[PDB]
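So the structure is just underneath, and the comments pick up after that.
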There are 2 protein chains.
Amino acid sequence: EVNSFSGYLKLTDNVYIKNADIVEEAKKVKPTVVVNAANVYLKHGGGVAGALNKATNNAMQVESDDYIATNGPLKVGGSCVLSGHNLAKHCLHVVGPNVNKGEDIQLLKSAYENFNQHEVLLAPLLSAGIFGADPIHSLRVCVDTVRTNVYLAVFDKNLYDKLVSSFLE
Amino acid sequence: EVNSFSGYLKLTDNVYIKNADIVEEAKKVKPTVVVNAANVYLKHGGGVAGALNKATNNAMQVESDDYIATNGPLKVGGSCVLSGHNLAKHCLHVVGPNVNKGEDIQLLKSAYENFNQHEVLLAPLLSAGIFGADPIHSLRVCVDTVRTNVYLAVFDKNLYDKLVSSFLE
Ligand SMILES: [Cl-]
Ligand SMILES: [Cl-]
């Protein structure tokens, strides 16, 4: 059955979190929407994007290339809805700003605003890691911007603990 | 409000689990019952017992000594209901077998049977650690024996992951 989220911790009335691998979650949860932490060219070469793409047996990359052929690059802060392949009904590819290449961190709000087009989502934090935002800040922008139901997966235990303790204690 | 368990993962219809510190859980959850992993003399010198006792500012040990003065030692597989102090309404002190001193592992069933006198409990796994049972086995005895609602706290992340993956995958 769809949207079978298990073992999440409520942070706010619409934001939940779990220490988990987003690919394993997608396969068990069968979400309506899984969010990808994308770049503007939808080149799924590492991180969450690479893991999602590999789990789709590269079908996500083939589809993404066809989308770029029609669209050109996405905007920073923008998104597109593509197939969820074997992971979800839909994949919402969202581009957060990459502060390490001089992009504007305020566009993280625009990135998360895209989640409001979907009633429930399985998602990673956006713009952290190689994109240079602080995960604590990214969680805050999510909490302040998303009003639909978001189930966040955080792979790293120490980071998960930092996010939860700082948020709730 | 009481029994405010958050972020647990359902293993069976009545057994739930979380990677958490049982003392921190008791203070946040305000459970009707917290289970102590006790010995027959209710000497709370280490492990969960020492942590619970320290959180009660030693009131648990004072009360326990008074109980032993009246009762003598508990039986292996037995229990007693004492105050929950500042952690819970009640503390169910349960003695699992210590296989390392030649006690009978089958009395782990008797230990968990005591949970059926309580509609909901916050509890640790019994008889593992210094008592020498395998945690995976202890979880199984819990699942097979307890029919009331049990919320298990496992402090160690690697052990938690082993327990959950082996149970559900
Ligand atoms: Cl929760
Ligand atoms: Cl669950």
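Residue numbering in chain A adheres to Swiss-Prot, whereby the residues present occupy positions 1024-1192 in order.
Header entry for method reads X-ray crystallography, 0.9 Å.
A Cβ is built for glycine as well, from the same backbone N, Cα and C atoms used for every other residue.
For reference, Swiss-Prot has these:
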VARIANT   A:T1055 to A  In strain: Mu/B.1.621
VARIANT   A:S1188 to L  In strain: Gamma/P.1
Item to complete: Please report the DSSP secondary structure of A:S1188 (variant position), reduced to three states.
Response: helix
Practice prompt. For A:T1055 (variant position), just give me the three-state DSSP call.
Written response: coil
Response to the item:
The rounded CA-CA distance in Å from A:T1055 (variant position) to A:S1188 (variant position) is 29
